[PDB]
Each structure stands twice: as structure tokens, then as C-alpha cells.
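Right, one structure below, let's go through it.
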Amino acid sequence: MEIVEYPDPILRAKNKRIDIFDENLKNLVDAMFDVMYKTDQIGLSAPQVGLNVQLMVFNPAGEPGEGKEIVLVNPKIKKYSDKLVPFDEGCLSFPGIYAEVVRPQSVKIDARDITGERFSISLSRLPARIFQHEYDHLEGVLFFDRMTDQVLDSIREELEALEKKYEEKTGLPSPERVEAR
Ligand SMILES: [Zn+2]
Ligand SMILES: [Zn+2]
Ligand SMILES: [Zn+2]
Ligand SMILES: [Zn+2]
Ligand SMILES: [Zn+2]
Ligand SMILES: [Zn+2]
């Protein structure tokens, strides 16, 4: 298993809905969770680990045996709150890169469980924050897309280094460039 980093093209690709809720969705949830736990994370999307589909493992507690293990197959945020707030956000795709981002405080979500049953849920504080961050992933959106132009200008060299890293490691031109912004 591996975490895909920017600027890898799977992180921006279209993520396919899931339909076969079977032994293999489960296995995949399991292994996505353990990655989430191995990287001290509170949530983690399928594109991040190389697969381009509509899947999220989550636990608000962000900790082994604390909170609840929730899976969100095909999530869709049905409500974002008017109040929004700052936070020094980070991402497993941009290691070491942290900058400020504004996202709505609380969110209303629908999704399907590991059995494919349809539930709802609301969140606030850090869990709605980590949930929005992983939700953008499912949508080919990376958190700097959500940064003002001054905040982004602050991490610009750290992104170009990643870009450069992907070019060196794959022999291909970077699929996208933060200069484009
Ligand atoms: Zn591996
Ligand atoms: Zn396991
Ligand atoms: Zn922790
Ligand atoms: Zn993540
Ligand atoms: Zn991320
Ligand atoms: Zn440049």
C-alpha cells in the first residue's frame, strides 16, 4: 500500500462510484483504515491510496479504539454551514506542507455504509474539517485550491519542489503546475 502525493494524476481524476458492496469493498475499507491509523489520520479517501473511487474511511477520534469507525461510500455533502473558519490545514499528499484554509464550520452528509445502506450525519469542529478535506479529494480538489492567493504564494515553492519530484521520479512532465494559478 502507498499514499499518492502531489502532483500524481490519480489525486485529480474522476472517482467512480461504487455498487458492489462485497467481501472486497470491506477488505479495502479495512486496509484503508489501518493506513489511516498508521498515519495518525482522522479520515482518508481512496484516491489518496491509489484507487480512484467514491470511498471514505473516517473516525472522529482519529485514534485506535476511540470514536467510531465510519465508512462513507459515495458521500455527498447536503449542507455546508454559513459560519466558516480558519485552520492551519495539512495533507498526506503534501508532506510537511501546512498553510491556512477557510472551510464551513459544520456539514450535513449522506452516504452509504459498507452494506450500501443510506445514512446521514452531521459534524462540526475538527471532524467536519477533516471530512471536508477528504471530501475534496473524492472530487479531484486539493486543499491549496481552497487557499487565498497570499497563502498559496507562501507554499508555491514547496509545491514546485513536489512537481519537480514527480518529474524526476516518473520521467513525465508534471500533469499540473501551481504556476497555472
Ligand atoms: Zn505498499
Ligand atoms: Zn486490519
Ligand atoms: Zn493521533
Ligand atoms: Zn487525507
Ligand atoms: Zn489531503
Ligand atoms: Zn515557478
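The chain as shown is numbered from 1 upward.
So how was this one determined? The header says X-ray crystallography, 2.3 Å.
Quick reminder: no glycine exception, Cβ is built from N, Cα and C everywhere.
If you look up Swiss-Prot, you'll see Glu134 marked as active site. The Fe cation binding site annotation in Swiss-Prot covers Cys91, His133, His137. For the mutagenesis of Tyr98 to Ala (Swiss-Prot position 178), Swiss-Prot gives this note: Decrease in substrate affinity. The structure shown keeps the original residue. Here Swiss-Prot notes a mutagenesis experiment, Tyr98 to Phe or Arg (Swiss-Prot position 178), with the remark: Increase in substrate affinity.
The structure, with features from Swiss-Prot marked on it.
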| residue | record | DSSP class |
| --- | --- | --- |
| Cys91 | Fe cation binding site | strand |
| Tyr98 | mutagenesis position | strand |
| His133 | Fe cation binding site | helix |
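Contact annotation for recorded positions (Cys91, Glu134, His137) versus ligand 2: none, no CB falling under 6 Å from a ligand atom. Annotated Fe cation site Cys91, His133, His137; additional same-chain residues within 8 Å of its Cβ mean position, judged by their own Cβ, are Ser45, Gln48, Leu92, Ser93, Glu134, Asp136, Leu142, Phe143.
A Cα-Cα distance of 16 Å separates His137 (Fe cation binding site) from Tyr98 (mutagenesis position). Across the structure, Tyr98 (mutagenesis position) and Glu134 (active site) are spaced 15 Å apart at their Cα atoms.
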